[PDB]
Number of protein chains: 2
Amino acid sequence: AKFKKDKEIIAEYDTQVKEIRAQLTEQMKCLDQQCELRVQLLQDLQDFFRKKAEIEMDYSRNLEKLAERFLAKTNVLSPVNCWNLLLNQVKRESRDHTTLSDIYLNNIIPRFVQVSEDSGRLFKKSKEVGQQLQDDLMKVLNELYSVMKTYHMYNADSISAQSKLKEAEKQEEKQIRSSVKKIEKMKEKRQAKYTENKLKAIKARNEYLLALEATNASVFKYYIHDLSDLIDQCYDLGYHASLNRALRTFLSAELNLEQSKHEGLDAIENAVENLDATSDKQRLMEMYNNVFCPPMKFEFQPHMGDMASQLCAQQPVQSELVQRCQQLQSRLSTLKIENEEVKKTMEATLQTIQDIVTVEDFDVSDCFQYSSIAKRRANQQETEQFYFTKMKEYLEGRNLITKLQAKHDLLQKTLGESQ
Amino acid sequence: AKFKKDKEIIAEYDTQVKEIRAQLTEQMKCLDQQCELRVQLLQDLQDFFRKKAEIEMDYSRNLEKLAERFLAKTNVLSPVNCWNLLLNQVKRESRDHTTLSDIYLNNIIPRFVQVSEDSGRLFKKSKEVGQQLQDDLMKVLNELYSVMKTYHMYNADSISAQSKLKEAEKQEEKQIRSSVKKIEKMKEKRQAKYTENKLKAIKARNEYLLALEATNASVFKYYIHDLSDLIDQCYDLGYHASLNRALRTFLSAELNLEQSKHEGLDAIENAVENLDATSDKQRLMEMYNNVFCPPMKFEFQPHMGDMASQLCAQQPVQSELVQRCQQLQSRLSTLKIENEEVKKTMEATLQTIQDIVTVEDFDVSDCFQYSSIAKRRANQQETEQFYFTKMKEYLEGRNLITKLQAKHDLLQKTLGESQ
């Protein structure tokens, strides 16, 4: 092994001490940097929510004017009910986004402001704890220099007192009364001084070993426990907890707006399911009762006191009435066969139209995954054209059948099948 | 009963005919009015969605610039992960509202445009059917006038031929050969004429009864069936069905935007639940390994070839080392009792701080139902103040205990409890 003196031992120690001081400074720089990052995030969070509140108010105002626009230019009928509920949903959504903006401004932003301010306080105090820790550790490292130096001085004195003693022992067996006595008292004085010096050296070595033990314990405690604890117990005090609550306030606000919106959309879905042409027609006909009310039946009006009120089927008129009845009947048979054919065409075409207009083409889910028209329209048009043609035809046929049947039935009543 | 002539019967009939014509016109006015209402609703629906698309694009653009603002001013740590996901949610919501605007412009509005155009066609045709119906009905009512008039004329001829016959019968029993023959041929000519005229009258009455029957059947069919059918089969063709699909496209778009938003908010909720101070600390210490890495232990450095490396507890130094050991031990006992008391105060105060910062104050549900701060803050501050005081105290106590213990333990090793 090396034979080392004070200058070298001290310098080699000083090297590691300066390394530790350098590492302590860096630890402080890392901590400062992490604090500046937290302060910056909290500032970003404030600016993010301030701007979003503004965006939300704008949206809200625009939705309000959208609803007002149509609520100013003004019911029982199912499509108007859908419309009413559609406008109500806009009013509801407008209010909800104002509420959102208020929550951002009055609840969420102040939490970030408060946490920023608290973090300012907290980090100043945590850094003070940190500096106390580093100051005590440096104090301990700096105490070791003199402890070692004392051990080095006293050890050297012990070595050189041993030199002067051992030569005075070699000079003892040289002269071995006048001179023999004189070098005896000499080697005696050396023996005393060595003994004293060996003792001083032992005690200083013991001091050094004791101090070393305290030094390693201090270094270990700082690096293995105190740094970690400083972060957990000081720097991180309240941070994650506060951020959790602030962000859960955001989530609560959103969840509630979504629940309110869902409610609104469900009311529109109910209205849409209540779309009902025949019920709307009932409502219309009842509203305008007097428009649709049937007139009193026309009655036979006796002229100049006429006693008779029924068909007269006596001779000679009976034969011609029988002729007529038969005439009406066969003609009605032709017309009815023809009319049924037109009816069946009209009904089949109506079905086709129903197929066209009830096509389930409303699912727009594909539009939310991010990772020819004129020919069907012309076909529907031509189908509807043919439909109205057959409808007009059907109705004219029916109108003639109604008149002829009515006359036939009155004759049948009077005449019977056998007369 | 009244004895009525042609003028009165015709006028009373004409009155009810003019009533029916008047009611037919009103039916047409009601139908026109209902069509203008449908056309107007569909126009409102177009204008509503055109404006909402605009509102939605605006909102979308604003959200995009909100995200870009922060995505430009730029990780592993749990709070930064929450922030990242928060900005991602804005990007997602921006896109979803553009999609919404596209669906309004490219899908929903064209449906209302198309339905308006189709309704224009449909109503023109339905009105034609209506006019055919009303024209035929009016035709039938107008046919009855001549039928009645003929019955009135022939009935009158029958009455007055009966007059001239009956007097010629009274003049028969007057003269009852020259004159007797002359009035016989007279009453004969009357008998022929009456018989002829009674027959004409019967036939005209029969015609009238037949025509009446056809007239009442036509009126009934129109009022009880045709009007209702005209509405169902013509006016209402495709309307409710088309509106259903258009409005369900709206609902689908909304449902999908809500599902996408829900997904986004769930990802933020996951991040918030992953807020973890100790894990973030592990990550930090590992990132900056060389900042936090402990130095090599200080070793005993032998001076000028020193052979000894351990405590020397021989006499005379043993007694003083024993004295010292005991000295360290009793002092360590005092310090530890004191240090534990400070530790317990510090820990109880930490608990209080944890209670403060983890308060569940984030539910904002009450804000969506539409039908003192500085004192708790000063308390938290003073609690934190006291906490740092006790922390500094605790750590200084601990730092002394660490050094004294380390020296005590080395002595205990060398000396034992009995020496």
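Numbers in chain A track Swiss-Prot; the residues on display, in order, are 5-78, 91-192, 222-416, 435-482.
Quick reminder: no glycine exception, Cβ is built from N, Cα and C everywhere.
The following features are taken from Swiss-Prot:
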MUTAGEN   A:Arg108 to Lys, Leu or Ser  Does not affect protein stability
MUTAGEN   A:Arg108 to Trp  Decreased protein stability
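The model of this deposited entry stops at A:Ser416 and resumes at A:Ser435, leaving 18 residues out; those two Cα positions are 27 Å apart.
Annotation: residues between A:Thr78 and A:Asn91 (12 in total) lack coordinates; Cα distance 10 Å.
Across the unmodelled segment of 29 residues, the C-alpha atoms of A:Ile192 and A:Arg222 are separated by 10 Å.
DSSP assigns A:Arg108 (mutagenesis position) to a helical segment in the three-state reduction.
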